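Enquirer: Input: one structure, supplied below.
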Amino acid sequence: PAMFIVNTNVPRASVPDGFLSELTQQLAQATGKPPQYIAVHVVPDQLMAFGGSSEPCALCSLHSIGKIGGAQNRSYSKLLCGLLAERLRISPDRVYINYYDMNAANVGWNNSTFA
Amino acid sequence: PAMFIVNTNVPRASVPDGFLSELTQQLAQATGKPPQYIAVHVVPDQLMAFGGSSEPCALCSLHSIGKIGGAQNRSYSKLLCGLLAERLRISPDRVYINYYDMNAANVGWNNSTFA
Amino acid sequence: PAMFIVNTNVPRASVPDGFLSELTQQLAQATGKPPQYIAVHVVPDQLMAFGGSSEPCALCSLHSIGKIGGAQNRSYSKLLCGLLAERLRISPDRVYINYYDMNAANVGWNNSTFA
């Protein structure tokens with residue numbers, strides 16, 4: 001299981017059709033998890049500043065049970081920044097992505113947890 | 001102290017009156033913390049996908065100073081999924097809840113922290 | 001690098017001009033990090049309750065690579081609560097701020113991570 005959130009000041013109208021599906025597919029592929037387990041959340045029109053500037057930016061999070069590590073996080077960032085640059089026109093240097101390796105016992109789903 | 005956030009694609013109009021109060025009471029009861037210390041945040045109308053589908057779903061978080069564990073998280077999930085299913089018509093298998101056991105020194109409140 | 005989020009039920013119109021810039025500067029100063037590395041996100045008009053009440057409140061997070069600790073978090077809360085009280089008219093005792101000391105390998109930026 002893995003969840004990805006994108007918080008951005010880019011307007012809703014600038015989020016292309018298929019964006020959530022593309023994120024789901026690329027992340028399923030990158031983490032090696034079936035897409036059924038990937039959840040995505042996009043939050044446009046946000047009041048944000050990066051480095052004191054209000055030009056396009058994004059603050060993201062990827063919580064995943066496993067598949068988190070030095071090298072994996074580097075490829076995730078390359079993939080994720082490429083997508084935000086191409087799709088939302090956000091410069092890679094105006095993006096932060098926080099990675100969290102979740103313990104299965106700390107992720108609830110379907111009336112229980114993954115423990 | 002504990003805080004609970006629900007991010008959902010369910011429309012605002014579908015959130016019943018008293019929903020936040022019910023969450024506050026059930027969580028105070030479940031964690032065994034006075035309700036004065038429970039904070040709740042509900043965020044409807046979100047652009048989300050779960051397993052690649054945009055049917056009703058929810059991504060939630062419960063940050064709590066203590067009261068986090070294998071068995072406790074399982075009961076929290078049963079309680080929380082039951083509420084989302086009954087109140088927001090969200091299927092329990094389309095819900096993720098991330099649990100965080102916060103250190104008191106890492107939770108600020110009233111100009112200081114709980115350390 | 002550090003990121004700060006404020007989630008509040010205070011209306012958008014009550015957020016003064018320059019609020020995001022002030023937060024950026026105060027946080028750069030407080031953490032001793034150049035402002036270029038500080039990201040800020042303010043989310044008004046939220047459906048929230050604190051202690052069961054819907055009076056003005058805020059649930060915040062400060063994720064920082066380092067500069068997180070018992071004493072530092074205490075000054076951060078004093079600074080942050082002072083700002084929310086003065087700027088948004090939020091009582092310090094109706095504010096929670098969760099502090100996260102992020103590992104550099106778990107923060108992506110500009111196609112890679114800070115590792």
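Placed from the backbone N, Cα and C atoms, the Cβ positions cover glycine too.
What Swiss-Prot lists as substrate binding site is B:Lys33, B:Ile65, B:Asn98, and the listing cites experimental evidence. The note that Swiss-Prot attaches to the published mutagenesis B:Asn111 to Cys is: Causes formation of interchain disulfide bonds with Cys-81 from another subunit.
Set these features in their place in the structure for me.
Expert: Counting Cβ atoms from all protein chains shown, B:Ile65 (substrate binding site) has 20 others lying within 10 Å of its own Cβ.
The Cβ of B:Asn111 (mutagenesis position) has 17 other Cβ atoms within 10 Å, all protein chains considered.
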Enquirer: Quick one: of the recorded positions B:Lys33, B:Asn98, B:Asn111, which have a CB under 8 A from chain C's CB atoms?
Expert: B:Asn111
Enquirer: In angstrom units, rounded to an integer, how far apart are the Cα atoms of B:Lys33 (substrate binding site) and B:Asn111 (mutagenesis position)?
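Expert: Pair distance, Cα basis, whole Å: 21 Å.
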Enquirer: Once near-sequence residues are set aside, which residues in the chain of B:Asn98 (substrate binding site), 6 or more away, have Cβ atoms under 8 Å from its Cβ?
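Expert: Listed in sequence order: B:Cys60, B:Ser61, B:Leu62.
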Enquirer: Consider each pair of residues in B:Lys33, B:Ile65, B:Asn98, all listed by the record as binding substrate, and report the largest Cα separation in Å as a whole number.
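Expert: Greatest Cα-Cα span of the listed binding residues: 19 Å.
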